Amino acid sequence: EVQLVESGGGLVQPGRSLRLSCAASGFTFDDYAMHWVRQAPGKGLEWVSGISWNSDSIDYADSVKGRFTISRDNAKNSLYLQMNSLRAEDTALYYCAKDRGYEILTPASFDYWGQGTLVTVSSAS
Amino acid sequence: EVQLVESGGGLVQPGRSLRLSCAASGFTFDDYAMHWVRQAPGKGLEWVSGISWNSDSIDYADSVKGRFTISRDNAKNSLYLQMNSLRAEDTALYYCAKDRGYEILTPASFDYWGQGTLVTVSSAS
Amino acid sequence: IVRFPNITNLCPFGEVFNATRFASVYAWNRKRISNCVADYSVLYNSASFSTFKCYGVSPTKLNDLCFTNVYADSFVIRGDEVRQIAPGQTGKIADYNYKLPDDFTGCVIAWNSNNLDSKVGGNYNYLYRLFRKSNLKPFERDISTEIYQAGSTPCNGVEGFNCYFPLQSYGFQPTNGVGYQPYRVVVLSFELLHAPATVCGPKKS
Amino acid sequence: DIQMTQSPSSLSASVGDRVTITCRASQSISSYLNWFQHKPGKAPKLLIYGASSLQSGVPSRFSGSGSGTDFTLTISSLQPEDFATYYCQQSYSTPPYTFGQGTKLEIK
Amino acid sequence: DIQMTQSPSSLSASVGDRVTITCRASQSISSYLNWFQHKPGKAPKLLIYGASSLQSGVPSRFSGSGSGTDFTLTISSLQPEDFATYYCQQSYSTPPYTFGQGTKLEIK
Ligand SMILES: *[C@@H]1O[C@H](CO)[C@@H](O[C@@H]2O[C@H](CO)[C@@H](O)[C@H](O)[C@H]2NC(C)=O)[C@H](O)[C@H]1NC(C)=O
């Protein structure tokens, strides 16, 4: 019954930046970890990033290190993902998963998800 | 020309703690990473621990994870190491190495070493 | 035929057990459970607990025995080191971390927790005390972190030879063996004393 | 490193059959695998955490098994709302949370 | 995981000979190798850091080469005071600073 709604998607030119947000209201947010999972337009799922219950331990996917900065706001029950220096291979679909535990790199997997938000990187109208 | 000397080598019983300290004189101790290397009596070299220029990043070997505690004191220009819950396989020879860089896990290797101090764990004279 | 009032105000065992953050063994937290109906059947019928040992009272005779106070202590310790949580036992935990009285009456709960308390790099939020001047009395805690005077040279608050740090942290990691994986532990204590009885088992009608 | 594979890609069955899908890993992961049900129109959902532990609230028709390197998910009844793409994920190695490729399941 | 191996085990030569020691890695490390001269009675030293970069303060008799998965070290003359045990380590893979097994060398 937990809710995870995302926004900030759309179309941007290559090399520009855009931000994402994901609001959670169906559970206690101050003591769970969260991730971001990317789904390619025609390929399988792929992990992107993750944050701890408090912003102490943060890990990134190998292909997105040095470009993406994930943040978190415990007061407003929301987390964000700042995307920077986008290229042509990041036109995929982005989810907002929830970790079962309280750390980032644990055997515990993603428990609850949310509907994806569509982003596009190309030069068009 | 730099000198790396340590102490604390002796005989202790299994399950008893023992603390080692290494004195560095010939260089600038404030901005070099430092490591510990173990020489088994009948085997080759082996890495034990490592600390950064300042104590933010600390790493341990897998076989000594949750048993040892490496420290650092830039004020007196010397480092320490704590051995806890010893078993019979820690009867080896320990060296006090110096890293070229300032981080713990970098491609830069160990440039200057020091003479080792032998430790044994048993119940005898 | 028997007709008893409605079942209401159940004890919050769920939040004590199904929690996310457990304190270290040297700084275990104690919670007083009282004034509620305590159904211990939901604890026993669960298959999640690997270790369920009860001292002084059969587990299925708890749903009829009415005590006055129930204390819950939660902490995380190693795998092959949970055997020390028992009356009249010896070891580092019993000596310096958590001492149980010889005539203890209660139950001890323990289940594996490698799925939450193990970080691939190393979880260092959990520490266990190594030294103290004397053995812990039954049911007390030590929080001070003074330098342990191993020898006779006064430490004077400065770490040195024979001046060790008493707290050491577990290097929990998924690669560890079964004997080195974390094990969540919950200890329930039951008291009888000169006061009105509050906690009871459910009375079916 | 580690590698994750999916032996079947497309399967066909009916409402009254049983389906088994196997997931294979490059190295031992010690019973740390997860299976996800991804409907094409909504958010994907987790079915099995751990090797053979079934999550709360999902039907008992899905049954998982296997340990070490080779794993398998089994479905018993095949209700006609069980069309989706299923992925297997490992959470034990240094490359974090590696997903296998898709496994399309259609009924005919 | 990475496994580090040392192909030869023992050698014997003369004052003016030329010998080769080779160190093989399980996986590609991209020329991140380090050679150490372990004198039996005192502290070990470093000869070559990086692929074949000669450390300042040692005679130019030693010279290494190789990148990728195979490396080689050669001693130009092998003067009688250079007998020792030599080690190769990698500093690129996840298991940090894995040393190879020794190579005892005798001059006669
Ligand atoms: C949370 O506590 C409950 C007991 O209060 C555990 O058991 C649950 O009990 C319900 C019915 O009361 C059943 O659906 C299952 O037996 C359990 N629920 C689920 C979702 O599995 C439950 O195991 C505890 N959960 C955790 C994570 O410890």
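Numbering of chain C is taken from Swiss-Prot, so the residues present carry the numbers 326-530, in order.
Header says: electron microscopy, 3.4 Å.
Keep in mind that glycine also has a Cβ here, set from the backbone N, Cα and C atoms.
Feature annotations, reproduced from Swiss-Prot:
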type	residues	note
DOMAIN	C:334-527	domain 'BetaCoV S1-CTD'
MUTAGEN	C:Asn501 to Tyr	Increased binding affinity to human ACE2
MUTAGEN	C:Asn501 to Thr	Reduced host ACE2-binding affinity in vitro
VARIANT	C:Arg346 to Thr	In strain: Omicron/BQ.1.1, Omicron/XBB.1.5, Omicron/EG.5.1
VARIANT	C:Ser371 to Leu	In strain: Omicron/BA.1
VARIANT	C:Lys417 to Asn	In strain: Beta/B.1.351, Omicron/BA.1, Omicron/BA.2, Omicron/BA.2.12.1, Omicron/BA.2.75, Omicron/BA.4, Omicron/BA.5, Omicron/BQ.1.1, Omicron/XBB.1.5, Omicron/EG.5.1; May enhance affinity to human ACE2 receptor
VARIANT	C:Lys417 to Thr	In strain: Gamma/P.1
VARIANT	C:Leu452 to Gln	In strain: Omicron/BA.2.12.1
VARIANT	C:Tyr453 to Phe	In strain: B.1.1.298
VARIANT	C:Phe456 to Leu	In strain: Omicron/EG.5.1
VARIANT	C:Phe486 to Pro	In strain: Omicron/XBB.1.5, Omicron/EG.5.1
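In the three-state DSSP assignment, the secondary structure recorded for C:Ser371 (variant position) is coil.
Of C:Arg346, C:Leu452, C:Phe456, C:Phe486, listed as variant positions, those near chain A by the criterion of a Cβ under 8 Å from one of its Cβ atoms are C:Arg346. Geometry remark: C:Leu452 (variant position) versus C:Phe486 (variant position), CA distance 22 Å.
Cβ neighbours of C:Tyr453 (variant position) (same chain, under 8 Å, six or more residues apart in sequence): C:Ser349, C:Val350, C:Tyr351, C:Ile402, C:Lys417, C:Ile418, C:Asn422, C:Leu492, C:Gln493, C:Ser494, C:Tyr495.
Ranking the recorded positions C:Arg346, C:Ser371, C:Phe486, C:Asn501 by Cα distance from C:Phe456 (variant position) puts C:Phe486 first. Following the DSSP three-state reduction, the secondary structure of C:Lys417 (variant position) is helix. Cα spacing between C:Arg346 (variant position) and C:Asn501 (mutagenesis position): 21 Å, rounded to the nearest whole number. Residue environment of C:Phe456 (variant position) contains 18 other Cβ atoms, counted within 10 Å of its Cβ in all protein chains. In this structure the C-alpha atoms belonging to C:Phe486 (variant position) and C:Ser371 (variant position) are separated by 50 Å.
By a simple count of nearby Cβ atoms, those within 10 Å, the most crowded of the variant positions C:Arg346, C:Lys417 is C:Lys417. For C:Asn501 (mutagenesis position), the Cβ neighbour count at a 10 Å cut-off comes to 19, with all displayed protein chains included. Proximity to chain B, taken as a Cβ less than 8 Å from one of its Cβ atoms, holds for C:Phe486 among the variant positions C:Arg346, C:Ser371, C:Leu452, C:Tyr453, C:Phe486.
Taking only the Cα positions, the spacing between C:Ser371 (variant position) and C:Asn501 (mutagenesis position) is 26 angstrom.
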